[PDB]
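Colleague: Let me begin by handing over the structure; questions about it come next.
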Amino acid sequence: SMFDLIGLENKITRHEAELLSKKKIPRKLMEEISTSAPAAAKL
Amino acid sequence: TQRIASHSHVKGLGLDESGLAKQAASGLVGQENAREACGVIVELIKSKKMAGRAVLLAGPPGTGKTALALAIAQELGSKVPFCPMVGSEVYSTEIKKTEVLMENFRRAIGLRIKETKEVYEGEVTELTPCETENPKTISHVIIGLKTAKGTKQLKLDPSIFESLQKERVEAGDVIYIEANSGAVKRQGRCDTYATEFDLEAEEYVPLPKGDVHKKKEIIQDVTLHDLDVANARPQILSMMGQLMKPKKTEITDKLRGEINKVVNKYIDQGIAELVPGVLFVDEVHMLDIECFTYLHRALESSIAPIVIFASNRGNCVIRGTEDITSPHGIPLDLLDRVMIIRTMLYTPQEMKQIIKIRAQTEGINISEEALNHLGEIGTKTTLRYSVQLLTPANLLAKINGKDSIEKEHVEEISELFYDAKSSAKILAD
Amino acid sequence: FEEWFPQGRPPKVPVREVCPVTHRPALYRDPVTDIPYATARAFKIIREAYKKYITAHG
Amino acid sequence: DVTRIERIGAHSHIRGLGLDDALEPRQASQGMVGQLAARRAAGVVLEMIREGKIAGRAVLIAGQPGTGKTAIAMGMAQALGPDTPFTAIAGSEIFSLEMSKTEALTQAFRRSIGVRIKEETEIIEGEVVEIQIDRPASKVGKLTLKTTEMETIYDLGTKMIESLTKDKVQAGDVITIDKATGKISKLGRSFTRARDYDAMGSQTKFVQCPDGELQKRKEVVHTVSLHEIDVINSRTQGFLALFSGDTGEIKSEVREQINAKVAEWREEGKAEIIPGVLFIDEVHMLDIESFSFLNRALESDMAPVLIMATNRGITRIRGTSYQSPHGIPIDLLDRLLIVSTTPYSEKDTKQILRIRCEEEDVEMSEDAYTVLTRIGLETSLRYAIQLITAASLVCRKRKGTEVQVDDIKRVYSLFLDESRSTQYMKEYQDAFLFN
Amino acid sequence: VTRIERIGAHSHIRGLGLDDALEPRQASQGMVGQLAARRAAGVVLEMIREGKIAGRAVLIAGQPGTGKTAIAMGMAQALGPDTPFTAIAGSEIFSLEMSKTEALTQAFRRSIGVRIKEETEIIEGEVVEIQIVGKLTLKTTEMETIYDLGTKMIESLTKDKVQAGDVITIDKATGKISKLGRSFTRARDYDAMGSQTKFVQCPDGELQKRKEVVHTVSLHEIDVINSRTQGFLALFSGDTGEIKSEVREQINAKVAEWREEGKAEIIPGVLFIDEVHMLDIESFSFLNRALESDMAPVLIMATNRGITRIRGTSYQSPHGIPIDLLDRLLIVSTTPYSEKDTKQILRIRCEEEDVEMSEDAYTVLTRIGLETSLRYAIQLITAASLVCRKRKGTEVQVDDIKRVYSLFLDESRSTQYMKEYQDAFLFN
Ligand SMILES: Nc1ncnc2c1ncn2[C@@H]1O[C@H](COP(=O)(O)OP(=O)(O)O)[C@@H](O)[C@H]1O
Ligand SMILES: Nc1ncnc2c1ncn2[C@@H]1O[C@H](COP(=O)(O)OP(=O)(O)O)[C@@H](O)[C@H]1O
Ligand SMILES: Nc1ncnc2c1ncn2[C@@H]1O[C@H](COP(=O)(O)OP(=O)(O)O)[C@@H](O)[C@H]1O
Ligand SMILES: [Mg+2]
Ligand SMILES: [Mg+2]
Ligand SMILES: [Mg+2]
């Protein structure tokens, strides 16, 4: 499926793909998330 | 538009009011007799009286046949449909050659549709029914419509209440109501009620400008072939048709007759106006015998456009025949149905004029001695070759920091690039 | 009849909210204070003011 | 005045064959000039078509180019009228990528045979004077129609109520109701809608009130060709292929079923066969396979009258190496009658030029007529015809009223015929390609 | 590692090897000799870059092995990847799916790039809470906002099953929702993950960003997309059929309007048709008219034929092209290589193939190439390299060249040996 191209035409967009590439979670952030593991009022 | 083509300098037949061709005007040089006859052909097209009249441009290569056809097209304007074709295009893989020919015939007959719609559009301000005693009974439905110009109240027929609830029209909704049917159509909440905090896109629209009641004229230009294609395959059967490849179809004469009837009805009703135009078939000698025979019947039709053929083949064997030679690769039977306009070879002076006009259109500064040298090259070789040397010589000059072509640049470009004859000489050796 | 012909009062024009921090046309509202704002700096200022207020009040 | 779809074509002057009651052609009638023997033969063939008793009669119109073969065919078509089908095809039209040549010839033959269906229908026709529809929120309704002679109140069923609502029938509408299927058609309005209603921006003319009884037994005539029946029965969505032409090779079993049921419909009173004409112009473009099919195809009882035209002499039959008269095999030539057309004289050419000038609305002097007749005799008839139009345009350019000799000489010098163009091509032959 | 692209017949060529003044440098960028032809190719490349003049045709004509395709590859490399360069063989147009004229039109339109700019306003953020009227709460690393939801918007949120913790993009111009992924967190770790699940960081900056995006397409792609409802599928399968003239004309006019509005840019490229003498008279006649269009790319052609029969006709013409099309183009002529040029070509090929050869080996291989053909010597380079490696050597010697010369024959020697035993071969 890593080579499936036509399946991406109905699933993603080039700008969305660039956003996904930029904002992918790095290893250190997952390590930190595993290591660590708002009342509204109408003013 | 912006890019410069081989014919981008042709702006029309340089004819005077008396129908005579100026020596050099509208980008055309010489071809006086051929431009005058093209002028009579342009008058024939604009007269709209005749159908199926054929004219053959015949003459040596590089004698302006295609330039004269595009000049006729420029003279006719953008209203008249001018359909260029080349004879190689009839050999389609989806449909028969006669279908390609008939389709291109119908592409050159234009139709101009005139639609006049009366609409009452605005933001709804009230939807109060008018109760009454029957001779709860309502006799009218009052709708108040607001636009940037003002407000209007409409005493609509009571039956519109069904459409109002079907369209879910509410106060503050922008709608439009067509005069004829009286059916309401809703087009979104007025943008004056849109906040920046709510998320919707289609459901908001700006308040209509102009008067609440509007009379709109919509003019659409179509071809008879456009109607043919539209009525041949209207757009689960639609799902299968759109999944499968929508090949061209051999449209039947029944459909074309029905469409002719409908267009005649529109012309009688005044809704539409016909604009018969021109089909230009360049390299017509690529057609085969079956195509030429079909063209015999096609040119005799009262619906056919005016067709412009071009050939340079001389006495050549007709395609699809064996050893049957004809004066232009066209059977003599078709040649009896066409008027022939001869095109003649250019003089060195005319070649220089064309080279100068081309340089002007390409935006190239050419020196007088360079122009003379390129003209003399063009009296050898061909006109097309000498024209083609213009822009590479301009680039060579720009490399050498010269804003104008000097003779040395023409010499160098000629030394780099060769013409058909020099290459034939090299091949022979 | 009243189902088919509801006498709906015309919708009130919304309040064109303005950001109290920069006095620009409001584009957002903070979910926690329900106060509109127009920029990230406005959001930070509003949340700092809100934590100041909530510390002062209790 | 207004530019119609149909303009002045190459045969727009042909209105018929120009014959009397005894089929003796007139010198100049219905746009025909000369061709007395050919026109008399065309009249006899047209009578044979109109009698319809004989199937698969083939006539070939053979003659020199420009002698009036297509003109005679168009005259036959005009004198036949629209009731009798007349399918004209170019011989090159049968070479298709959608179907075989034999399938194309079958569809051409079956297109030239009309089937005139008749059925009786119950038709209600009257002015809506009152309509009441009551629905929950089953539907009930009451409709009253008037026709000057009577006024009847009807109690409406649910399906009729649905149809009336869909058609949006209102009082003052002159409507027609087909009792056989409930289809509702509106002929027109009888008076305006209430002036008090806004929008409704129309003041359409009001049709006159119907007369006689409300419900009448009406006989209606519907004509379809055999090809339409075939295409409709070929598949579930066949009717769409009548316009797009996406008809594959229709199964022969379906065609046999249709031939049988049509024979039953003509033994019964349901339909009448209208056999027509298939005109294959330039028939020499057909190959040996098409002629061989035409041989057997004319022996069918459902075959129409086949008219053919060709100017080829003894020439090679396409797809073969054999030479035969007219480019047609002797086996098919045996199955047809040949009608020969003769070259015209000075008087006939002048009369043809006069008729063409009349149809093109070109006023032209008698000296111009003489010089143009000389040109047409020297060069060709069609060339002179095209010089008529060119000289008209040149005369109107100079603001003249009558095309004179100077205009004809001008357009002659401007536009070349085949002979002068060929001479100039030979004079500059080295400039043209491949000598 | 063996990438998809390996050492081919033109891998050593990385441009035309010209200077700023277009003066051809000997042995530059992999090109050797062909000075006049390389200068002409540089002039044509400048024409292509300028773009002002549509439908200029150039025919690179010469003897076999004289670098015509080498010059074409150098032009393709020197020309940037931004500019289209459609390289096809003459035989690629003879298709059962579409007419030859359609194939040439598609090659023409593929060689014209159109670069379309677009600005959109989208809201991208991480979903904090959703309440079924409706309310949606979004946040970034710098902001938090709450929106009110319409009927269609709540329907879209429900159908896509947007759940708290997702990162979504909503376009204000169209009101459509796209789920970029779900943010990873202490509680959202699982033992297995779905195929669609993508982990993504919370978006930065402001929620309502203003975008500027530029799409690079070609006229052929636009034609195919507009050919039918699911036309873009044909951009993969190639089952485009024959695209109708209506679609092409409407696209040319729409692109003209876009360029007038400044939305799109047109990047005219090159259509290289190698071995062009496979085209028939119908193809050449179509090209004669096709080059007169203002959307025509610069056309480059290559052939080695002399005065030969035009395909589809009985006529003989120079380069197998009718003189109608020859008058419409400029001809660049290649020249046979000298001994020095042959040796330098062999040296560059050895350097690309990573082959170390002795000087005597260079002399003998150059003699073999001059006597038989350059391509044969190029092939013998790697042949002798393999034979030397099998010998556990580190430098290719003359003995290895003699060995491969005896193992692999050329056209002349093979023909002589075939004629010697012609009684055994078929249909002599
Ligand atoms: N009389 C003329 N005046 C100006 N330009 C001309 C003239 N004749 C030809 N040209 C130009 O020179 C080139 C000749 O090509 P074309 O007219 O297509 O010749 P052909 O008759 O071989 O088709 C075109 O670019 C055309 O615009
Ligand atoms: N007898 C005639 N009466 C009137 N017009 C004729 C007659 N014969 C020929 N014409 C006209 O002269 C032209 C000759 O073309 P056509 O009749 O098609 O000849 P053919 O079919 O024999 O080649 C047409 O415009 C035709 O209408
Ligand atoms: N100008 C050149 N510089 C370097 N190598 C060349 C040159 N021309 C040809 N070659 C070499 O010869 C082969 C390319 O020849 P090619 O261009 O295909 O000849 P043709 O003109 O017959 O197409 C390649 O293997 C390449 O190494
Ligand atoms: Mg031309
Ligand atoms: Mg005829
Ligand atoms: Mg090559």
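In chain D, numbers come from Swiss-Prot; the residues present are 15-151, 156-453, in order.
Per deposition record, electron microscopy, 3.4 Å.
Each residue, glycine too, has its Cβ placed from N, Cα and C.
Annotations for this protein, taken from Swiss-Prot, read as follows:
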BINDING   D:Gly77, D:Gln78, D:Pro79, D:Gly80, D:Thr81, D:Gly82, D:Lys83, D:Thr84  ATP binding site
MUTAGEN   D:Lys83 to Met  No effect on interaction with NOPCHAP1
MUTAGEN   D:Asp299 to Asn  Abolishes ATPase activity
MUTAGEN   D:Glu300 to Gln  Reduces ATPase activity. Decreases interaction with NOPCHAP1. No effect on formation of RUVBL1-RUVBL2 heteromeric complex
Colleague: Do any residues at least six apart in sequence from D:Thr81 (ATP binding site), in the same chain, have a Cβ closer than 8 Å to its Cβ, and if so which, in order?
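Modeller: Within the chain, D:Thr81 (ATP binding site) has Cβ neighbours under 8 Å at D:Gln49, D:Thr359, D:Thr360, D:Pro361, D:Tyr362.
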Colleague: Looking only at D:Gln78, D:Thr84, the binding-site residues on record, which one has the least crowded Cβ, with the fewest other Cβ atoms within 10 Å?
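Modeller: Among the binding-site residues D:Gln78, D:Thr84, the lowest count of other Cβ atoms within 10 Å belongs to D:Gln78.
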Colleague: For D:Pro79, D:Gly82, listed as binding-site residues, tell me which one has the smallest number of other Cβ atoms within 10 Å.
Modeller: D:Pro79
Colleague: Between D:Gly82 (ATP binding site) and D:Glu300 (mutagenesis position), how many Å separate their Cα atoms?
Modeller: 13
Colleague: In Å, rounded, how far does the Cα of D:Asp299 (mutagenesis position) sit from the Cα of D:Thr84 (ATP binding site)?
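Modeller: D:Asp299 (mutagenesis position) and D:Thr84 (ATP binding site) have their Cα atoms 7 Å apart.
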Colleague: What's the CA-CA gap between D:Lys83 (mutagenesis position) and D:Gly77 (ATP binding site) in angstrom, rounded?
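Modeller: Between the alpha carbons of D:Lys83 (mutagenesis position) and D:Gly77 (ATP binding site) there are 7 Å.
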Colleague: Going by DSSP, is D:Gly80 (ATP binding site) sitting in a helix, a strand, or coil?
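Modeller: Coil, per DSSP.
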Colleague: Using Cβ atoms only, which of the binding-site residues D:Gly77, D:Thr81, D:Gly82 are under 8 Å from chain B?
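Modeller: From D:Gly77, D:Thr81, D:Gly82, flagged as close to B: nothing.
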Colleague: Any of the recorded positions D:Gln78, D:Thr84, D:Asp299, D:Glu300 with a C-beta atom under 6 A from ligand 2? Give them in order, or none.
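Modeller: Only D:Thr84 qualify.
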Colleague: Output: those recorded positions from D:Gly77, D:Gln78, D:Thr81, D:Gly82, D:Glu300 whose CB lies less than 6 Å from an atom of ligand 5, in sequence order; none if no residue fits.
Modeller: none
Colleague: Other than its own, how many Cβ atoms are within 10 Å of the Cβ belonging to D:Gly77 (ATP binding site)?
Modeller: 20
Colleague: Mind checking which of D:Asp299, D:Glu300 has the fewest other CB atoms within 10 A of its CB? They're the mutagenesis positions.
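Modeller: Fewest other Cβ atoms within 10 Å, among the mutagenesis positions D:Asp299, D:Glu300, is found for D:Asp299.
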Colleague: What does DSSP call D:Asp299 (mutagenesis position) in the simple three-state scheme?
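Modeller: Note: D:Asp299 (mutagenesis position) is in a strand by DSSP.
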Colleague: Could you tell me which of these recorded positions, D:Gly80, D:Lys83, has the fewest other Cβ atoms within 10 Å of its Cβ?
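Modeller: Fewest other Cβ atoms within 10 Å, among the recorded positions D:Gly80, D:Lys83, is found for D:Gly80.
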Colleague: Quick one: Cα separation, D:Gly80 (ATP binding site) versus D:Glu300 (mutagenesis position), in Å?
Modeller: 13
Colleague: Using the Cβ centroid of D:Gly77, D:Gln78, D:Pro79, D:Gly80, D:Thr81, D:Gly82, D:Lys83, D:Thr84 as the reference point for the ATP site, which residues of the same chain not in that list have Cβ within 8 Å?
Modeller: D:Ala85, D:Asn329, D:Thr359
Colleague: Could you state the CA-to-CA distance between D:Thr84 (ATP binding site) and D:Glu300 (mutagenesis position) to the nearest Å?
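Modeller: So the alpha carbons of D:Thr84 (ATP binding site) and D:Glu300 (mutagenesis position) sit roughly 9 Å from each other.
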Colleague: Could you state the CA-to-CA distance between D:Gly77 (ATP binding site) and D:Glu300 (mutagenesis position) to the nearest Å?
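Modeller: Rounded to a whole number, the Cα-Cα distance is 12 Å.
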Colleague: Rounded to the nearest Å, what's the C-alpha distance separating D:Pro79 (ATP binding site) and D:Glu300 (mutagenesis position)? Just drop the number here, would you?
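Modeller: With the alpha carbons as reference points, the distance is 11 Å.
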